[PDB]
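Asks: Pasting in a structure now, in structure tokens, and then I'll have a few things to ask.
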Protein chains: 4
Amino acid sequence: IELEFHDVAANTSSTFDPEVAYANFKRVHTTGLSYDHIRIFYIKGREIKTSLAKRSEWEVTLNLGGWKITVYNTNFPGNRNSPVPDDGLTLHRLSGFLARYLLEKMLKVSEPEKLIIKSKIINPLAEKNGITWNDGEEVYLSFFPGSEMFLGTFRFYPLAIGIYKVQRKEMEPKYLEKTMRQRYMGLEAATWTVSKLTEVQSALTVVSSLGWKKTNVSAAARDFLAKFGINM
Amino acid sequence: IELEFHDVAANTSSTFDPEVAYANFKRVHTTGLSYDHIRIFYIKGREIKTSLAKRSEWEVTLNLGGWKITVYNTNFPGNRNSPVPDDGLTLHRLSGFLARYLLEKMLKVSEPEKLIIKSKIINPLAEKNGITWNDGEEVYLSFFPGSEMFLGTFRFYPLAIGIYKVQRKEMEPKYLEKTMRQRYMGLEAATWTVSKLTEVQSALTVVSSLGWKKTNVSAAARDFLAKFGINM
Amino acid sequence: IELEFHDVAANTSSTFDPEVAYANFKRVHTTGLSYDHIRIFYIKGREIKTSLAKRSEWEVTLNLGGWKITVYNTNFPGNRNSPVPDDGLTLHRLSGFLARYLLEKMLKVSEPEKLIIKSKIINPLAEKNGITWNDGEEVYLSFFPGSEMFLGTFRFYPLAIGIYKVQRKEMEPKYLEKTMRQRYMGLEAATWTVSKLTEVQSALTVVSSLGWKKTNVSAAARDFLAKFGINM
Amino acid sequence: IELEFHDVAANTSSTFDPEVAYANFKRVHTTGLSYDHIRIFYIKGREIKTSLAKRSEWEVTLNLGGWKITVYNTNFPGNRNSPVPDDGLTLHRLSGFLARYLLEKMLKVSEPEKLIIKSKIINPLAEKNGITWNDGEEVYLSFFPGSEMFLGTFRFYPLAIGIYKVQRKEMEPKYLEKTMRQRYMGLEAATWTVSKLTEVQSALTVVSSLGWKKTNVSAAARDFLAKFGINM
RNA sequence: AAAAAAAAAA
RNA sequence: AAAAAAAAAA
RNA sequence: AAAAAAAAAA
RNA sequence: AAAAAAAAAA
């Protein structure tokens, strides 16, 4: 005879503000900060995710490359739905924070630095779709998970990519719902949806225009194989 | 060389009577009883279910919010098919018992109490389908699992919802069979099916008339997204 | 550095002869034997199977109801492909042995015994398809797994049922291959297939003629539900 | 609070050269070597694979039949992506090494030896598709996994089989990508694809011409069953 | 079989 | 990426 | 619900 | 391969 207890659940709205959260991540973390830390984070980010989901423990500090950043492991499933606080980091919260932090550099800084950084940061989700750095800073960066916290700065690319994928059938449409709960230049989506449909409609156009060749196999092996029936 | 034994299985019919069972749950349990206990039970009822299926042990007592009610854990799989007795409670047996017990209050009581209760009880399965309290007491309550033990009091809403879902394709039709074994005003289904087809046919109409907007995403994000192709 | 060894594999044909095997099961086992042992075996045979697949150990003796019969547990997966010998019993080998042993009684014996036995033995796979004892001894018995070891005595019902299911789409066609390796009145299938196609074709007819109403739900709930769209 | 570290990842190309690798496997291993070792390897190769994926440890030495050969267990999943070196063996690397090593014998040697070997080696993947030794040495051998390391010696049969399967729908097309990264007579695939399309196109023809009867069931049971509707 | 096991609010 | 992981005879 | 969990470079 | 592993009554 074991005793299990449950408690009422309150009803309010969400307090976690991506803007505070980022401005609160900027000082507390990234004292150093190396582009080589971000580079590590992002190219091993799929590995980084698989570990945290194996490990059953819910504060994990990660060292990459020499940069120590501790992330509430909400991946490890069950998480277990242990609330992150509004001042909490997550592999996801972290990804987009960095994604925005890079774009603030890409804008703020000089040209010679802009050339060292684009040589240093790589986006495994972008460049799988053959989407490269010269396709624009905001668009490359918008492939990083968590860039949907910042449709503001990312010019509704994270959402447009999102539409474009669900549309072409390359992504289930569940993966679009976190995003539609978002905000754009301080506007809730019950308003930006009505009153901003263009930029959205406009960003989808740019995104539609891109390469988008899936790089499961080489360009030369694609055509070759097609001459046989196989399009992959 | 291990020895495993099996015993014959007898042939009779089912003795568990929802009416006795409820009238036997009314006194033994709910001395207090708070609407705040029921509220706890129902909004955490999905959690409550996931625990009992993790825990391997077959009498579990649950405390919600301060109300202690012990439930043969038939969820924990294998249950293991350890018979519940006719005087036994189950997450399911319990759900519908409460579901009926609320409706007895909704009927029995005053108007000012009827307004405090509807403010206090929430039905996560109803209100996911945007089905609200003002859609009628019996209909809201009929979304609670186990309301199919009481097609009598629930006016064949639990079954009509059931048809409507299987029909629209929103539910597999296996989930309709426990229900068709049921009884209606003391009548076995080999009779109520023949001789009651209207009320059934009648309740499906009411149910068909309802909102039924799936709330995976906001109303404003639905229309927005549709302008792009995505209906979700 | 661990060392793992593998050995050549020889090439001959199969030595296990259902006829010897049965005639060797008849004396060694069933000294008693009760119809109440067989009844136990067959109605709990689905349970009996689920145990043996949980238990990791490969000689298991089962007691039903008071009859002790030890069965190389090839179910427990991996079995593990530990060869059964030609004098070995298996839940499957056992099922059909009994299936044939009953039919030898059904034939050999008197009428008053024939009425006690048909009242005592139940076939959970037959009677799910509403196929009953009066549909003929061979046909009812041919639903028992392992009756395909004896197409001879079972008059190519085990195979005809098999065709009929694959055909109607009620069974995957993998489940027909063990059977086509079989023999019929001493004839290998490369011969009975050519030269016996009628009886086969003939038994399918009988089998086609049967009830075959799937009893997932009552007959009265089927028609009722159909009046709504749902055929199950 | 646990600390997990990740390190940058470099960018170059692949150094593992099937030609060196084979010529480095030829002396270091196969001092003896028996056709009876290869025979063991290949007919138990499916078993051999299932063990290595159960065992969690990453250097495994295998003894077959008396031939000891140690293979970095990359099967055991996660492998775990512990790099094999260019001088490393793998169940796969090993399979094709042997596959080529047999073909070097089939070519190098006399006729009476060529008749003992074809009697001794069996290819479980070939002969499931009823593809036999007399269908040519290169074609039989090209069914062995890892023969795609040597499109050179195997006359683009490993790839043609590959096309033919993806085409007929008998294989997912993911399983064609390792192969398209390969090389042919010293030529990278961005060149052999352009400039060799015939031999490829030519080898597909030969492969298309073959039996390819799936031997899930006997030839006599196929026709028999078809007379009933069932083609398997 | 009036028996026991998926969908679960803002 | 000339890297590493499904289909396996009578 | 501005909450938390799939697709991941050469 | 006459070999061994899904559907299981009221």
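Chain D is numbered as in Swiss-Prot; the shown residues are, in order, 2-233.
For this deposited structure, the header notes the method as X-ray crystallography, 3.2 Å.
Each Cβ is built from the backbone N, Cα and C atoms, and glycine gets one as well.
As annotated in Swiss-Prot:
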type	residues	note
BINDING	D:14-15, D:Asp18, D:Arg47, D:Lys50, D:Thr75, D:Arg81, D:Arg94, D:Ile123, D:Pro125, D:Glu128, D:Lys166, D:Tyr176, D:182-184, D:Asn217	RNA binding site
MUTAGEN	D:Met150 to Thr	No effect on transcription but dramatic loss of viral replication
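Would you situate these features in the structure and describe their surroundings?
Replies: In three-state terms derived from DSSP, D:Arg81 (RNA binding site) belongs to neither a helical nor a strand segment and is classed as coil. Counting only same-chain residues six or more apart in sequence, the Cβ atoms lying under 8 angstroms from the Cβ of D:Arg81 (RNA binding site) belong to D:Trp59.
Cβ environment of D:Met150 (mutagenesis position): D:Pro19, D:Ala22, D:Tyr23, D:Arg94, D:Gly97, D:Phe98, D:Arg101, D:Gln183 lie under 8 Å away, each six or more residues apart in the same chain. The secondary structure of D:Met150 (mutagenesis position), as reduced to three states from DSSP, is helical.
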Asks: Identify, in sequence order, the recorded positions in D:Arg47, D:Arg81, D:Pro125, D:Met150, D:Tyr176, D:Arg184 that approach chain A with a C-beta to C-beta distance under 8 Å; the answer is 'none' if none do.
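Replies: Nothing passes the 8 Å Cβ test.
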Asks: Whose Cβ, among the binding-site residues D:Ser14, D:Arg47, D:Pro125, D:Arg184, has more other Cβ atoms within 10 Å than any of the rest?
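Replies: Answer returned by the neighbour count: D:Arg184.
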Asks: Give me the count of other Cβ atoms within 10 A of the Cβ belonging to D:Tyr176 (RNA binding site).
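Replies: Taking all protein chains shown, D:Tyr176 (RNA binding site) has 11 Cβ neighbours within 10 Å.
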Asks: Reduced to three states, what secondary structure does DSSP give D:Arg47 (RNA binding site)?
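Replies: SS state of D:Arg47 (RNA binding site) = helix.
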Asks: By the DSSP assignment reduced to helix, strand and coil, which category contains D:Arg184 (RNA binding site)?
Replies: strand
